[PDB]
Amino acid sequence: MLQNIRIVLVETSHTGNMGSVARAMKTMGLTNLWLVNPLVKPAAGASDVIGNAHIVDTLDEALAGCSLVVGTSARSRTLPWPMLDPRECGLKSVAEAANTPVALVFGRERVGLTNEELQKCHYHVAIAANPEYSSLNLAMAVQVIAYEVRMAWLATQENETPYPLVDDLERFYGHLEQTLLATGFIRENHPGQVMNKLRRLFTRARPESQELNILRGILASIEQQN
Amino acid sequence: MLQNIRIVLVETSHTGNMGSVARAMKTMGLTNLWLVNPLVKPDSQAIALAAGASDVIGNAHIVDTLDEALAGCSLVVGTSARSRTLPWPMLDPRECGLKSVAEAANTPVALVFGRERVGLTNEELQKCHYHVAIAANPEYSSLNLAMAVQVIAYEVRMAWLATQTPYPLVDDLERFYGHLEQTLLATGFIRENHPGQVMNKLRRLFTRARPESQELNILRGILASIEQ
Ligand SMILES: Nc1ncnc2c1ncn2[C@@H]1O[C@H](CSCC[C@H](N)C(=O)O)[C@@H](O)[C@H]1O
Ligand SMILES: Nc1ncnc2c1ncn2[C@@H]1O[C@H](CSCC[C@H](N)C(=O)O)[C@@H](O)[C@H]1O
């Protein structure tokens, strides 16, 4: 359901952009706006969407609670990542929004999302723009994504069981870390690079709740070896 | 071809919208901009204007009537959030993309957009062979001009792009499952002569992830550190 689909805006800084994003959302029937650390402070027509915008300081807080995280980027600035086109994105998002919150993440005008931020997404979506001019304006990008989302949703209004939330996955990663510290595989005050490798892997696998359960079972059993 | 797709703006009232529309075009590979009686004068040489937008505006055709904008086009499609007064046939934006690209292969095509606030008159919509409504929120169904152009141009580019493998490491993945089973046996998480259920769940999990050899090396390293 459309109310479960979050438009997440990271550190947006041009005050007109927020209004444009809000109008785009509303026209597509989206309403659930999240602002990660806005450099401009909350003048348009879709006032409601912005008045009811969640604000948070960090990206993690916009993501915890979602089962599906999708980041947007014109080009890759990470190792190979699972990719969706905007159509596929719309389908997958509408499919999961029935039960759980979905985060569609958008970066800053001019500089976009960082590598670090992009690594907290389960999928990357690149709109297939003209290669010489492949960056759309933030609000435009939202328009495209939201339009595909509405297509998919409309299709469902044409007459399974949830995924773990980012929260659960994070608990599993904590458990994984402590296990690796225990066995000595990673060191005290590790820079988090091995953990990032493993997160890349499991993000691509995208564990279901029972799979996650089994994994933590295994971790638990290992720790009783010491 | 994309240069044969005419974006036609009738009587644009805010500049800023002209820049935005120009940028939407450029990012989707469109360049053929037509202005019918702009109620504004597009600057072009502004530094504020994005990349590619300036050239699209500078090379725009400026005419006095819609008919000139439609001259030489076999296919004319107009846009409107809703047009119940008229019995004109509808396309959704996807169909419009397809139909436009097929035609633009050989003949100019016009995609027409209206004034902000009031859109196109019914006389002007009557000059279009088809109408496209972007399916929207029934309560809030009018897109911003530039956003409507963006959507239509996106579907056009998708339609145009349309006109332009076994997992290699199965053996290694197997070796990994073998060692994984030995580890699970050694920690007691599975028992001798297990019916292979936990293992199967694990294999579904890891196999759909299509592990890279790097990742298999890390996983193996972890298994090895456990025994220690
Ligand atoms: N071609 C494209 N595909 C997917 N998202 C895009 C996009 N162009 C712009 N966006 C969205 O709009 C925001 C501002 S564009 C920022 C610069 C850079 N082109 C980038 O996307 O990474 C981006 O962070 C992204 O969320
Ligand atoms: N949902 C939608 N479908 C098709 N075109 C739209 C649209 N929303 C806005 N537009 C375009 O943007 C222009 C200005 S918006 C003006 C709103 C007007 N009520 C109308 O749609 O006709 C319109 O002329 C139209 O070309």
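For chain B, we keep the numbers from Swiss-Prot: what you see runs 1-164, 175-238, in order.
For this deposited structure, the header notes the method as X-ray crystallography, 2.6 Å.
The backbone N, Cα and C atoms fix where each Cβ goes, and this holds for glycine too.
Noted in Swiss-Prot for the protein shown:
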type	residues	note
BINDING	B:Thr79, B:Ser80, B:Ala81, B:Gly114, B:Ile134, B:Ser141, B:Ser142, B:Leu143	S-adenosyl-L-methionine binding site
MUTAGEN	B:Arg23 to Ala	Loss of activity
MUTAGEN	B:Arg82 to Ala	Loss of tRNA binding affinity. Loss of activity
MUTAGEN	B:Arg84 to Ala	Loss of tRNA binding affinity. Loss of activity
MUTAGEN	B:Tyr140 to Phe	Strong decrease in activity
MUTAGEN	B:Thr175 to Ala	No change in activity
MUTAGEN	B:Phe199 to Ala	Strong decrease in activity
MUTAGEN	B:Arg213 to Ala	Strong decrease in tRNA binding affinity. Loss of activity
MUTAGEN	B:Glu225 to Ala	Loss of activity
MUTAGEN	B:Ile228 to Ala	Strong decrease in activity
MUTAGEN	B:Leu229 to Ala	Loss of activity
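Surrounding the centroid of the Cβ atoms of B:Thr79, B:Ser80, B:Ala81, B:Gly114, B:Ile134, B:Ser141, B:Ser142, B:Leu143, where the record places S-adenosyl-L-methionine, the chain contributes additional residues within 8 Å, namely B:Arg82, B:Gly119, B:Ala133, B:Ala136, B:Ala148. A gap of 53 Å separates the Cα atoms of B:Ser142 (S-adenosyl-L-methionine binding site) and B:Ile228 (mutagenesis position).
Once the 10 unmodelled residues between B:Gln164 and B:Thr175 are set aside, the endpoints remain 21 angstrom apart, Cα to Cα. Note on B:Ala81 (S-adenosyl-L-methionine binding site): other Cβ atoms within 10 Å of its Cβ, all shown chains, come to 16.
On a Cα basis, B:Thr175 (mutagenesis position) lies 42 Å away from B:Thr79 (S-adenosyl-L-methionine binding site). A separation of roughly 10 Å, to the nearest angstrom, links the Cα atoms of B:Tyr140 (mutagenesis position) and B:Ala81 (S-adenosyl-L-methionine binding site). B:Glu225 (mutagenesis position) sits 15 Å from B:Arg213 (mutagenesis position), counting Cα to Cα. The distance from the Cα of B:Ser80 (S-adenosyl-L-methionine binding site) to the Cα of B:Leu229 (mutagenesis position) comes to 56 Å.
When the CA atoms are compared, no recorded positions among the candidates B:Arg84, B:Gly114, B:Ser141, B:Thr175 lie within 10 A of B:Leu229 (mutagenesis position). Candidate recorded positions: B:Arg84, B:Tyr140, B:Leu143, B:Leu229. Those with a Cβ under 6 Å from ligand 2, in sequence order, are B:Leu143. Closest to B:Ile134 (S-adenosyl-L-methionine binding site) by Cα-Cα distance, out of the mutagenesis positions B:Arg82, B:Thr175, B:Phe199, B:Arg213, B:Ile228, is B:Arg82.
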